[PDB]
Amino acid sequence: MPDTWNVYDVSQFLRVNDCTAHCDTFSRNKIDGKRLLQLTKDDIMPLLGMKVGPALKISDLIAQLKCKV
Amino acid sequence: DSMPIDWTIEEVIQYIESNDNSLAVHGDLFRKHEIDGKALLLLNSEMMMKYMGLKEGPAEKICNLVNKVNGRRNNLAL
């Protein structure tokens, strides 16, 4: 259940969904489950170096996460 | 030559340039933002103008181009 996830939980989620590249930024900023599910795009933008493509991809992945849940 | 969602960044650029020569200028912009096929289909006018810095004109033209190939996804619009 994502709301239970810690920082490590978020890293692995990012890993198995081919977003390995962003794990370390996510860790450094201590993005655990709770914060994950709170994230807006405005928040996601600087976490990915102000890059729209990755930002949208991550936003989509989280949205999908929120679906089966 | 392929599903839009399977496009590389360069192939996205190729699409936009060959349909509108006026957008060739925005090549490097797409590269910076790493807009491949999947990213392209996920775009919206908001993200374009807010975060990619595109003007109304270009943004509209790009919205149109995406609309031609994004299937039954919602039409992008300003």
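Each residue's number is its place along the chain shown, starting with 1.
Per deposition record, X-ray crystallography, 2.0 Å.
Positions of Cβ are set from backbone N, Cα and C atoms, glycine also.
Per Swiss-Prot, these features apply:
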MUTAGEN   B:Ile35 to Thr (Swiss-Prot position 834)  Complete loss of function. Significant loss of self-binding activity. Moderate loss of ph-p binding activity
MUTAGEN   B:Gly37 to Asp (Swiss-Prot position 836)  Complete loss of function. Complete loss of self- and ph-p binding activity
MUTAGEN   B:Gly37 to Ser (Swiss-Prot position 836)  Loss of self- and ph-p binding activity
MUTAGEN   B:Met52 to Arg (Swiss-Prot position 851)  Complete loss of function. Complete loss of self- and ph-p binding activity
MUTAGEN   B:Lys55 to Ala (Swiss-Prot position 854)  Partial loss of self- and ph-p binding activity
MUTAGEN   B:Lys61 to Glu (Swiss-Prot position 860)  Complete loss of function. Partial loss of self-binding activity. Complete loss of ph-p binding activity
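Sequence features annotated in Swiss-Prot and their locations in the structure.
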{"residue": "B:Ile35", "record": "mutagenesis position", "DSSP (3 states)": "coil"}
{"residue": "B:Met52", "record": "mutagenesis position", "DSSP (3 states)": "coil"}
{"residue": "B:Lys61", "record": "mutagenesis position", "DSSP (3 states)": "helix"}
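Candidate mutagenesis positions B:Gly37, B:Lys55, B:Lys61 yield none lying near chain A, with Cβ-Cβ distance under 8 angstroms. Distance from the CA of B:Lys55 (mutagenesis position) to the CA of B:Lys61 (mutagenesis position) is 10 Å. Within 10 Å of the C-beta of B:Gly37 (mutagenesis position) there are 19 other C-beta atoms, taking all protein chains into account.
Ranking the mutagenesis positions B:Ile35, B:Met52 by how many other Cβ atoms lie within 10 angstroms of each Cβ puts B:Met52 at the bottom.
Across the fold, the C-alpha of B:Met52 (mutagenesis position) and the C-alpha of B:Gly37 (mutagenesis position) stand 16 Å from each other.
Between the C-alpha atoms of B:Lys55 (mutagenesis position) and B:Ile35 (mutagenesis position), the distance comes to 17 Å. Ranked by how many other Cβ atoms sit within 10 Å of their Cβ, the mutagenesis positions B:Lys55, B:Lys61 place B:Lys55 at the bottom.
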